[PDB]
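Engineer: Just dropping this structure here.
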Amino acid sequence: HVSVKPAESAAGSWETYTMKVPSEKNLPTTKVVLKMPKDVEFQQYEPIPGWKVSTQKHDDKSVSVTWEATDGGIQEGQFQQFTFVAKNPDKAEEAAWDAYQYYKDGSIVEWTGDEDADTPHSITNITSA
Ligand SMILES: [Cu+2]
């Protein structure tokens, strides 16, 4: 499960988020793509050895962040935490973190389902402090 924490954050604030990516197959995870939630504005990422970070501007004036493995990636029995800063929207909302986990064999696990699904997205509730 690719999760993003904290699960609660203040509206309008610049929040430090942490994405946790655990290995769930017997082969390396080589790429993670995270969609920014609606009205959540990506700002900065924390560099990490063995990974390079890039941003993509979707056709809808939205942003994804790609963590690409420059070394071997997340091996079996490993997990990695990625930290970044994003500006929360000023209006309260349920922010969903659609994440896509790329394995070396070409398989992609889509952590995009509802909170009850087998592969759910994690959710941050953004409310006024
Ligand atoms: Cu899982």
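To match Swiss-Prot, the residue numbers of chain A are left as they are there, and the shown ones run 27-155.
The deposited model was determined using X-ray crystallography, 2.1 Å.
Each Cβ is built from the backbone N, Cα and C atoms, and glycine gets one as well.
Below, the features straight out of Swiss-Prot:
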| type | residues | note |
| --- | --- | --- |
| BINDING | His27, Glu50 | Cu(2+) binding site |
| MUTAGEN | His27 to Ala | Decreases the ability to bind Cu(II) by approximately 2-fold and abolishes the ability to bind Cu(I) |
| MUTAGEN | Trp137 to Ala | Does not decrease Cu-binding capacity |
| MUTAGEN | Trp137 to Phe | Retains 60-80% Cu-binding for both oxidation states |
Engineer: Among all protein chains shown, how many Cβ atoms are found within 10 Å of the Cβ of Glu50 (Cu(2+) binding site), not counting that one?
Structural biologist: 14
Engineer: Count the other Cβ atoms sitting within 10 Å of the Cβ of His27 (mutagenesis position), across every protein chain shown.
Structural biologist: 14
Engineer: Tell me the Cβ neighbour count for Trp137 (mutagenesis position), meaning other Cβ atoms within 10 Å of its Cβ, over all protein chains shown.
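Structural biologist: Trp137 (mutagenesis position) is surrounded by 22 other Cβ atoms within 10 Å.
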Engineer: At the level of the C-alpha atoms, what whole-angstrom distance separates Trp137 (mutagenesis position) and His27 (mutagenesis position)?
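Structural biologist: With the alpha carbons as reference points, the distance is 7 Å.
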Engineer: Cα-Cα separation of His27 (mutagenesis position) and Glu50 (Cu(2+) binding site), in Å?
Structural biologist: 8
